[PDB]
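This report concerns only the one structure given below.
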Amino acid sequence: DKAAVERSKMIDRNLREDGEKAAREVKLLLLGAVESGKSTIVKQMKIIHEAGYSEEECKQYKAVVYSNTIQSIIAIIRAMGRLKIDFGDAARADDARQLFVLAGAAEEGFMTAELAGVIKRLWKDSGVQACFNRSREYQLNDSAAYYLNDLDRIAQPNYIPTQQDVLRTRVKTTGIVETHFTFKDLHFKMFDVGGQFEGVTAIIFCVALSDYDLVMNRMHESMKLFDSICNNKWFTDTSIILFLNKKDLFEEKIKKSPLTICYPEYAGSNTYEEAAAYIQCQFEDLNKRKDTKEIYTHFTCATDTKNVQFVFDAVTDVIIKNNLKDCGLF
Ligand SMILES: Nc1nc2c(ncn2[C@@H]2O[C@H](COP(=O)(O)OP(=O)(O)O)[C@@H](O)[C@H]2O)c(=O)[nH]1
């Protein structure tokens, strides 16, 4: 392989007594709007380049999974009111109340066969499904459907959250979060600064593809942010990687939502292929120094480990082929 040969022409470890034991380092900054997938990418590095999440670890996320599910159903139910949606069967109107009774009596996330029932019956309702399917009209968790459909398993008294349950969680992050992991004998120091560094090695910029029909426009606020980044002088010598994330939700959304909601001038077919290609182009086009700087775009499903591993392996080769010389030995 070419990246292997590239690595091989370095002579800097020879300048260190025990240089063959030295640590080559890669400072990687993770950027993107809130909920673009940054924290999930961080968890996937744990999962892929470390042990991941142990049973004991996953167990710590149970109330978060419960918290997420609860918030998800309450958001849909509360939406029905503002959107004026009727329950498919008006018996549900009594469970809706029960949801607020059970939720309104706890400080923390929980699950009971009782609550499980109320939520199952509500989720199964046509009117609720009608509200759910109109989610671009209100604030709703991305994993809402994921959890809601697996209620039975999640509800089980002796339920243990899977790694995926852990990756699907929405957790309030505050501050920079730094993760260290080794991949290909490269010691990465990964920094997630939150959607809210003059010489970083590479930058992975996350974009939630599914935010397109969310109705300044969401997609455009991310475009505005990516413009600032890839064009910033500090990042001139930094590998700019673009993760057009949530391709799974976008694949299912573009089916019934037109890209024109986001890009009014879009005239291509409303297909996953053309619509996604358009978005990439829209972003890579913000690059001023095209002659000089290249943007590395990858369509990702951050909650899909295989995809993230595949994509990260690719991302990593680009760093070796393009930035190793700027990478220090410690
Ligand atoms: N379906 C799907 N959900 C995703 C994807 N990436 C992240 N998520 C979910 O989006 C939510 C917010 O992502 P998170 O990593 O917390 O975003 P951050 O605010 O950028 O850190 C969580 O529920 C994640 O599990 C993706 O590609 N597909």
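Residue numbering for chain A follows Swiss-Prot; the residues present correspond to positions 9-204, 215-233, 240-354, in that order.
Using N, Cα and C of the backbone, Cβ positions are placed for all residues, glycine too.
Swiss-Prot annotations:
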- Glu43 to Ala: Mildly impairs receptor binding; mildly decreases basal and receptor-stimulated GDP exchange (MUTAGEN)
- 43-48, 150-151, 175-178, 200-204, 269-272, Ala326: GTP binding site (BINDING)
- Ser47, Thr181: Mg(2+) binding site (BINDING)
- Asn149 to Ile: Inhibits interaction with RGS14. Does not inhibit interaction with RIC8A (MUTAGEN)
- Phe189 to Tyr: Increases basal GDP exchange rate; no effect on receptor-stimulated GDP exchange (MUTAGEN)
- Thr329 to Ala: Increases basal GDP exchange rate and inhibits the forskolin-mediated increase of cellular cAMP levels (MUTAGEN)
- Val332 to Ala: Increases basal GDP exchange rate (MUTAGEN)
- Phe336 to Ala or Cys: Increases basal GDP exchange rate; mildly decreases receptor-stimulated GDP exchange (MUTAGEN)
- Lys345 to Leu: Mildly impairs receptor binding; mildly decreases basal and receptor-stimulated GDP exchange (MUTAGEN)
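Locations of recorded Swiss-Prot features on the structure.
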{"residue": "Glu43", "record": "mutagenesis position", "CB count, 10 Å": "18"}
{"residue": "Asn149", "record": "mutagenesis position", "CB count, 10 Å": "21"}
{"residue": "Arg176", "record": "GTP binding site", "CB count, 10 Å": "23"}
{"residue": "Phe189", "record": "mutagenesis position", "CB count, 10 Å": "17"}
{"residue": "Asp200", "record": "GTP binding site", "CB count, 10 Å": "22"}
{"residue": "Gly203", "record": "GTP binding site", "CB count, 10 Å": "16"}
{"residue": "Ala326", "record": "GTP binding site", "CB count, 10 Å": "25"}
{"residue": "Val332", "record": "mutagenesis position", "CB count, 10 Å": "25"}
{"residue": "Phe336", "record": "mutagenesis position", "CB count, 10 Å": "22"}
{"residue": "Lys345", "record": "mutagenesis position", "CB count, 10 Å": "15"}
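For ligand 1, the nearby recorded positions are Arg176; that is, of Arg176, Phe189, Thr329, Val332, these have a C-beta under 6 Å from one of its atoms. Every protein chain considered, the tally of other Cβ atoms within 10 Å of the Cβ of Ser47 (Mg(2+) binding site) stands at 21. Rounded to the nearest whole angstrom, the C-alpha distance between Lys46 (GTP binding site) and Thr181 (Mg(2+) binding site) is 10.
Only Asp150, from the binding-site residues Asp150, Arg176, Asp200, place their Cα within 10 Å of the Cα belonging to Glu43 (mutagenesis position). In this structure, the CA atom of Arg176 (GTP binding site) is 14 Å away from the CA atom of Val332 (mutagenesis position). Annotated pair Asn149 (mutagenesis position) and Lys270 (GTP binding site), C-alpha to C-alpha distance, rounded: 13 Å. For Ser47 (Mg(2+) binding site), the recorded positions whose C-alpha atoms fall inside a 10 Å radius of its own C-alpha are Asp200, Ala326, out of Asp150, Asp200, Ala326, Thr329, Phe336, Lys345. Under a cutoff of 8 A between CB atoms, and with a sequence separation of 6+ in the same chain, the neighbours of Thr181 (Mg(2+) binding site) are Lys46, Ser47, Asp200, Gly202.
For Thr329 (mutagenesis position), the same-chain residues 6+ apart in sequence whose C-beta sits under 8 angstroms from its C-beta are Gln52, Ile55, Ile56, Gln171, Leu175. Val332 (mutagenesis position) has its Cα within 10 Å of the Cα of none of the binding-site residues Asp150, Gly203, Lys270.
All protein chains shown were included, and the count of other CB atoms within 10 Å of the CB of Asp150 (GTP binding site) stands at 20.
Cβ contacts within 10 Å of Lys270 (GTP binding site), excluding its own Cβ and spanning all protein chains shown: 26. 6 residues between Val233 and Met240 have no modelled coordinates; the flanking Cα atoms are 10 Å apart. Ranking the recorded positions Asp150, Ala326, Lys345 by the distance of their Cα atoms from the Cα of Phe336 (mutagenesis position) places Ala326 first.
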